[PDB]
Amino acid sequence: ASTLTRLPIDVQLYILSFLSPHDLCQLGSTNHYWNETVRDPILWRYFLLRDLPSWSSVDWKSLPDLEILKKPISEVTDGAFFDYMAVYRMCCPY
Amino acid sequence: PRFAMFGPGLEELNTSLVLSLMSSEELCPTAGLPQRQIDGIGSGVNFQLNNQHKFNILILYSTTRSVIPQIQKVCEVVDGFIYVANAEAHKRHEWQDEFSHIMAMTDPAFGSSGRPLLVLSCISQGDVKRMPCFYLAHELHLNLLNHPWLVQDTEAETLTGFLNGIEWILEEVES
Amino acid sequence: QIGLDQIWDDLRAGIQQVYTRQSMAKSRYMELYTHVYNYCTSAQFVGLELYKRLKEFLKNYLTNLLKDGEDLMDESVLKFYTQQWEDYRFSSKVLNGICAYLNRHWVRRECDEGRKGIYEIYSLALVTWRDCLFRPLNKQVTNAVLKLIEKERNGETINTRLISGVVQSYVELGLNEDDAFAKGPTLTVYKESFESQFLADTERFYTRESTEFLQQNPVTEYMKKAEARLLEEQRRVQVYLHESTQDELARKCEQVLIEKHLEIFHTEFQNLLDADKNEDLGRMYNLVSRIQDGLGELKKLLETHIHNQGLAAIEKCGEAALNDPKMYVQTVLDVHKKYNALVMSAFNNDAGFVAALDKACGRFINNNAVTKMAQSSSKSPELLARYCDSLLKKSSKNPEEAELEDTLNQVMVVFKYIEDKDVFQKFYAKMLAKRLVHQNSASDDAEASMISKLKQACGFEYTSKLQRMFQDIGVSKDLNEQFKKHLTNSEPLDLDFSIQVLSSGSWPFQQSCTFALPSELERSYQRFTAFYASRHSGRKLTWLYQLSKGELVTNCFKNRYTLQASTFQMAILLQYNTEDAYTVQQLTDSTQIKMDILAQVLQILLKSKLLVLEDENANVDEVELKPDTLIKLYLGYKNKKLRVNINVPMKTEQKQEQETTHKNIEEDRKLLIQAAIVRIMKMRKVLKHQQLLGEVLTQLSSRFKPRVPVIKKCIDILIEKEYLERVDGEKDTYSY
Amino acid sequence: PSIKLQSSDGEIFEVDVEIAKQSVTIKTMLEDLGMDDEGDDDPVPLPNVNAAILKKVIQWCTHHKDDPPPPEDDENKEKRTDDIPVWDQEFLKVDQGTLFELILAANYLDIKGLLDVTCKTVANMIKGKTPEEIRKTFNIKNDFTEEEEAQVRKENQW
Amino acid sequence: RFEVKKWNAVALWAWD
């Protein structure tokens, strides 16, 4: 019931669109409403597209599993992944 | 132990990759030994990375075919495998012949199935456009490989990525 | 944070106030925007419940509108449609503004999520217009607009705002549902529902109109009406249609209005060309040229007519053109000029039409009625050659320099179509020689300009002989100046000596018989020999006396007559001065002149009536002078003038000179083709005979076109000249 | 020409129309509504914006009049929060409550520049801080117990 | 008697 929670969700995601992925995880790490409202596939799919060519290494244990079904799939009504951050957590340089 | 370094990308790239390999001071280069030189192939010699890692690699030139008898016997007692690949994003690339070659040199009948295959997707210089490694690896369909591998984007001249790829297969020495 | 149940009644009242055009106030619009915003900012995204009501309301409203325009008359519904469409569009735009927030909070979210079948609110109104009102009423409204376009084409004007509104609506209903981000004017439904019907109606109507107009009007008025129809169709596309129809409608109208009747167009063309209606031919070409590659055969038709006209032109000249070159060249040049004027104005100087004109002009210049009368094509340039001689002969009339340059340019234009250019070259060289050795030329700058034009037309070696002729006559003038300076410095002579030194190779000339030089003339000839021995001992002279005139005093008569004549005539007069009674054999043994030219000069002397035969009653103009025939100088003859000219040509020697020139150009043709085949066969060494003659034709087509018996004769000459060997059995292939 | 404005309080903020063209809501409203001399002096209610913050957005629109629109695609643009003009830096030196009211009013008026700079400023106010720092800043108490707080640490892992 | 005062002629220059 906070003021930031009471903000419209369109500008709320617009705010989070400017957040760096390194800083975004800690904001969603505060639990409550912010742990699930940061798990939006639409925002992270934009994150994946703008950060995939930047990286320079892929491993066997964290290979981009079915990535062609995630980023090159463009639009798909089967957006029930809900774990593009987990994909990003797998695709991050770590 | 040994490290068979092969791949048709040695001649595909404009820049000579073996020239900067043997001209890096911290990499501890060595001239080709005739004792370790294969018949009609390169001489895999010691390249002590950072003067701290005890390991030998086996360089193989660009050879294409089933594997020839000159390379299947050498690949037997090796800790892993090394393959060099194109990384420029210009046009369509061969994803089936390279996969067949990968399956040929990574046959389970040549030893342990856990031997990794380090793939060095390389460009000429830093100013040359590079294909993203995520796009290239899935185009090569490395999910079906089912044994360890690594695709690292590296530069031949500045050796930025050569150490990173070699360091990973050195961790697989115990495994 | 207010649920949809409370918002929706007020929102629906406001939206219905928007759609029913009552000029809704600004406060109500902002209140509706506030309602939508407060609903959307109350699952993760809540706009589906609002979108469904907007989708269902638009479906409900249009169905209620469709009943009003269900089955009214065709002229009515269109107007109705336009009016409704206009209001709908405006209403939708205002509606869009409210759901402007729905255009960012939720519709963008659904498009990002990939759930298709969703649209922006304005695009939603357009799509539901495409599925509730445009689809059932589309056939009726497009039939109505085709009927109204037919009415406007028939002549009755009508309000084009209705048609422009219908076409604008048809353009705007084309939406890319899958990719609304893909902008640009999409014409899918405009082409699928209007362009096909409109094009088919235009095909039918112009088919009917063109057939009726051909069956009820002449062809030229049909050309006028068809040009008017095409311009009016470009106007119709420009004013109240779409831009993209411009190419397709123009192509379809050209295919149905001009192409499908193109055959009957040819049926008029020559007939039109028979009437010399230059403006009508211009209209004809303007309409035909809109069809690609349709002019071609038509183009050829023009060529044929010109050729026929050219032949008729020569038939207007008749037999007189064979001996009067002025009328013949003027007739040919007039036909060429008239058709050049017709092709440069009506036909817009088309390259293909100019090529057809040039081909036809060559075809009736190289072979026409006078060439058939002279049984040879070589008469065609020669007469033209004689014509330019008539424009360089120094006559009593003095032509102006500018118009002389213009008509020599026209002569060069005519000569451009001559095949046998070498015949013209030789004839012009001979006539230039006859002009220069008698210094009977016109203004010298005209001669230089004509030579320069010939050089520009046919390279350097074509008129190198004439250029060295001019430099030789200049050298001869300077040599005469040197001779007169030397003789003024030295002892004086007895006569004014004005020799013209001539080149033995360039100038076409024949040496006449021998001569008995007079003693007083020998006294100056020896002085000239000493002169040229002093000046240049490396040259030799022949001194032909066929062309050498001069005036002599006439003391043995009534008074001093300074009449001039030929050198043979001066020799005869001096021989009679020695003794006034001479026989033909006596003149032959004295002057050492062969029989034919001596007989010719004696008969022209008797024609001049300066002296009489031994018998006055005997024939003069029809007598064959035997060697024993005596002639006595008629001292009783009186001359009307002190200076009398006798040097006039004879018809017999005129024809002899003409046939000699024909033989000379024939032998020059033989030598040129011999040297050409020698130069060609060394390049290939394997080329066969028909290919060899084809290559010869290609390389010397700029000079002449030899006849194939001459080609065979040259082939035989080079075979028994042993320069190259023939292949036994296969006589086609040769080798060197 | 100028347009009447009216907040949720009851006062008028008469401003030039080209100043108000930054709101594509107001721009559309002036574009397609049938503009004429009739019904032009009536104030337009805006029942979602406070009066003082409406004055603030009016001042922002007056200051942001002369800048031409740079129409560019944001997908190829580097999303950085340190490129804010300095005028907005002294403009937004105000407490978080009316700043969130400003964000909501900007979203209502779809002011692209103002919404962008407010989002950049709150991103700056979020970036580079521990989760406890944002929790203290915007006072959202953790409803979950300590085991979720333990597992989210290994979930985020920086 | 006959006396000569003017007589032009043409001579052919030939290179030997």
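Quick note: numbers on chain B are straight from Swiss-Prot, i.e. 177-241, 274-383, in order.
According to its header, the structure was obtained by electron microscopy, 3.9 Å.
From the backbone N, Cα and C atoms, a Cβ is placed for every residue, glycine too.
Less than 8 angstroms from the CB of B:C341 (mutagenesis position) sit B:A295, B:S329, B:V359, B:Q360, B:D361, each of them six or more residues away in the same chain. Experimental mutagenesis is annotated in Swiss-Prot for B:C341 to W, with the remark: Abolishes interaction with TERF1.
In Swiss-Prot, the entry for mutagenesis B:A345 to R states: Abolishes interaction with TERF1. The structure shown retains the original residue. In three-state terms derived from DSSP, B:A345 (mutagenesis position) belongs to a helical segment. Around B:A345 (mutagenesis position), a 10 Å sphere centred on its CB holds 24 further CB atoms from the protein chains shown.
Chain tracing stops at B:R241 and picks up again at B:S274, leaving 32 residues unmodelled; the C-alpha atoms of these two are 6 Å apart.
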